[PDB]
Protein chains: 2
Amino acid sequence: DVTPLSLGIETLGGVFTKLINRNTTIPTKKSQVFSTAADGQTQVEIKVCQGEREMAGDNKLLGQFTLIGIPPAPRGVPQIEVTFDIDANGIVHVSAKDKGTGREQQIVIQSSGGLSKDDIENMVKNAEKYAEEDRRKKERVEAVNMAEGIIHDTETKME
Amino acid sequence: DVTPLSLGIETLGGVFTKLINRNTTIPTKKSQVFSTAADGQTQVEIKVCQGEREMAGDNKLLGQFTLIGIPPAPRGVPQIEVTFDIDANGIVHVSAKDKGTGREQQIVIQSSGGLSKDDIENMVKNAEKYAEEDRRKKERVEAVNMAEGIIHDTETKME
């Protein structure tokens, strides 16, 4: 038994960060650490998405939760470990843990909609159709995001 | 009663960071906040320099001291304020204070402690001589300093 479509979460700029590539044998587990997009950010919204598109919004939203109680710290400091657990029954689990505090909340997606073979084929179709339009939109967001970091590193450093 | 030469410290890459520019009317107090160049950096070294060259090593070292006990934190977090307080005589009171922990370390030096007015003009001439060599060195080092930051900000972020 395998994942019909790629799974991931929406990250800064609307980009879809893939965590489990399609046709992965289930059960499966995959982790990645993320951080806050801004200074003083007390929470992070985890939008679990499914599809093959480069931008989250163009994919199916399966579930949504918010990780509460991240102590205010500067942009990019908090270490948020996001883990995708898919059990044998193909039920999606996504936990988010602030490595520092230990604060953690998890979403269990017992039932999302129904995913038809026609829906799957269509999603794979649009992904290939809009591929270079997607690649260019993703590339631009990545530059804006990198520049945001460049503008935020205005302090001189020392050894 | 102005500063004979520019005063400052050594920062990341060996760059000379001015705190008090040349011909600044004294007495005067000037400050700047700096941070660590590496993850989990315990200390910072303050190398008080005098001259007009773009790299600290090519200038006159007036004083050197270490500020220890910076609580381990990622690159760019610790807030180390460096203060240069000059009086009428030319005595510079240099301090390095960790804005967070409150820990302070300080020295006192003589900027008026210069080896002849002939050499103040020699240093000014040494600078104008190596001005293009320096802007080449400075732009190469500053490119590495930026890349170091961009690489330290690779981690994906979330709103």
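Per Swiss-Prot, chain B residues shown: 439-597, in order.
Cβ from N, Cα, C; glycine included.
Here is what Swiss-Prot records for this protein:
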MUTAGEN   B:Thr441 to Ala  No effect on interaction with UBXN2A
MUTAGEN   B:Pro442 to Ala  Abolishes interaction with UBXN2A
MUTAGEN   B:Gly489 to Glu  Significant loss of interaction with FXN and ISCU. Significant increase in interaction with NFS1
MUTAGEN   B:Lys555 to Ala  Reduces interaction with UBXN2A
MUTAGEN   B:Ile558 to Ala  Abolishes interaction with UBXN2A
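Here the features listed in Swiss-Prot are painted onto the structure.
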residue  : record               : Cβ neighbours (10 Å)
B:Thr441 : mutagenesis position : 20
B:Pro442 : mutagenesis position : 18
B:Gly489 : mutagenesis position : 24
B:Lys555 : mutagenesis position : 9
B:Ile558 : mutagenesis position : 16
B:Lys555 (mutagenesis position), DSSP three-state class -> helix
Nearest to B:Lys555 (mutagenesis position) in three-dimensional space, by Cα, is which of the mutagenesis positions B:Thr441, B:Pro442, B:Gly489?
-> B:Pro442
In whole Å, note down how far the CA of B:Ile558 (mutagenesis position) lies from the CA of B:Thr441 (mutagenesis position).
-> 11
CA pair B:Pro442 (mutagenesis position) / B:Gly489 (mutagenesis position), Å rounded to integer, equals 9
How big is the gap, in Å, between the Cα of B:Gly489 (mutagenesis position) and that of B:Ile558 (mutagenesis position), rounded to a whole number?
-> 8
